[PDB]
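**Student:** Pasting a structure here, questions to come.
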Amino acid sequence: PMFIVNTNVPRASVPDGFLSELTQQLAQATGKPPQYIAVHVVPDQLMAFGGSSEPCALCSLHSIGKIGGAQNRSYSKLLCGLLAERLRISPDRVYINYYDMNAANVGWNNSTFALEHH
Amino acid sequence: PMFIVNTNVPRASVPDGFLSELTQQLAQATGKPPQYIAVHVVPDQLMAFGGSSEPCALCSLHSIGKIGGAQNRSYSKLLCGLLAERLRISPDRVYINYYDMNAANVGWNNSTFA
Amino acid sequence: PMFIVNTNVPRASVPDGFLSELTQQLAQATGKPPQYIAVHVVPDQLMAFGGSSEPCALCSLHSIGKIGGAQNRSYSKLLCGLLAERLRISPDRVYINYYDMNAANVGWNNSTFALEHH
Ligand SMILES: CCOC(=O)c1cc2ccc(O)cc2oc1=O
Ligand SMILES: CCOC(=O)c1cc2ccc(O)cc2oc1=O
Ligand SMILES: CCOC(=O)c1cc2ccc(O)cc2oc1=O
């Protein structure tokens, strides 16, 4: 899985261990091994949510499967929780785009995750 | 709705009021309330369009519904117009990816829109 | 087509000619004219792959058509090869999300690539 967070919160406000915490928590939530989880945090961004520049975050979570109604609600509770406690961003100022990726559309290690057909 | 603009134009060339103009015009164009519109502008990027480093922009607009043939042509005229007037980027050096999001695939406020 | 590379490798490590090499090689691989290929390289990013901060890259390739099983494996071999040779990133620390875009969902030049029906 791949999780990206873009926020106007300053870099100094990102706590040590944050990328590791996201990796570990996402591994647990998705059931995927941590070795396969990638995380990218982008602070100091020029952005607004509802016309306001108060702290906010625009994010995305891509995963091959493990994406759906109930799971996404659960992912959001988890992620909004972490953004609120770690970056002090209010949950109602957080957007998370979820993408259910097809294995053939995810490249890795010189190939893709579609290794069964030619 | 969520709108992102990545450009090689320098930050100093982004005019005061740009994020607000984007927010209000997108609210108008999509019919969505402005308090739910999010905008992200990323200047000073290392990018090329057609192999050239002249000003350009790579964007995306995500919306739950309100995405389609005519509407997207409408959004593109509006957005290219703004990028041309405000950031001096030629419309033919602008790409905008449109995404019609399913409500269950958009997280917000500890839950999703489903 | 549009190709984005986000990486924790420093800017200084991006070699002169990289954006042009990506443009030319992607034109070749997708069969699309180079004039329509857009590339964006984002170095010095705060990111982790598998919990580690060793060099890695999270990428995306968007194209109207020319996206599929065999083609994506070919794009991955090409792109991981370039990232390994030019940015010294291990192919197993690279993820590339492929997006087959519908022409009506790609804006350009005040309109979209859907010019047939209105
Ligand atoms: C085999 C499927 O499981 C995995 O490890 C995955 C890797 C992965 C990489 C990139 C990505 O954008 C989305 C992803 O989702 C996954 O489930
Ligand atoms: C007002 C109802 O719809 C909304 O609020 C929306 C929010 C939203 C968030 C994130 C996103 O990627 C795309 C979105 O599109 C919308 O229509
Ligand atoms: C005319 C030949 O093809 C094109 O123009 C294309 C442009 C394009 C723009 C943005 C994008 O995200 C993906 C794209 O894929 C294409 O094939």
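Per Swiss-Prot, chain B residues shown: 2-115, in order.
Every residue gets a Cβ built from N, Cα and C, even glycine.
Sharing the feature lines straight out of Swiss-Prot:
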type	residues	note
ACT_SITE	B:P2	active site, proton acceptor
BINDING	B:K33, B:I65, B:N98	substrate binding site
MUTAGEN	B:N111 to C	Causes formation of interchain disulfide bonds with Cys-81 from another subunit
**Student:** Out of B:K33, B:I65, B:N98, point to the one nearest B:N111 (mutagenesis position) in space (Cα versus Cα); all of them are binding-site residues in the record.
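**Tutor:** Ranked by Cα distance from B:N111 (mutagenesis position), first place goes to B:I65.
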**Student:** Which recorded positions (B:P2, B:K33, B:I65, B:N98) come close to chain A, taking a Cβ gap under 8 Å as close?
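**Tutor:** Listed in sequence order, the recorded positions near chain A come to none.
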**Student:** Between the Cα atoms of B:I65 (substrate binding site) and B:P2 (active site, proton acceptor), find the distance and write it as a whole number of Å.
**Tutor:** 7
**Student:** From the recorded positions B:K33, B:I65, B:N98, B:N111, keep only those with a C-beta under 8 angstroms from any C-beta in chain C, and list them in sequence order.
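**Tutor:** Going by the Cβ criterion (under 8 Å to chain C), the qualifying recorded positions are B:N98.
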**Student:** Is it possible to get the count of other C-beta atoms within 10 angstroms of the C-beta of B:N111 (mutagenesis position)?
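**Tutor:** Step by step: centre on the Cβ of B:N111 (mutagenesis position), count other Cβ atoms within 10 Å, giving 16.
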**Student:** How big is the Cα-to-Cα gap, in Å, between B:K33 (substrate binding site) and B:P2 (active site, proton acceptor)?
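**Tutor:** A Cα-Cα distance of 8 Å.
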**Student:** Tell me, if you would, which residue among B:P2, B:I65 (recorded positions) has the fewest other CB atoms within 10 Å in the structure shown?
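**Tutor:** Least crowded of the recorded positions B:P2, B:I65, by Cβ count within 10 Å, is B:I65.
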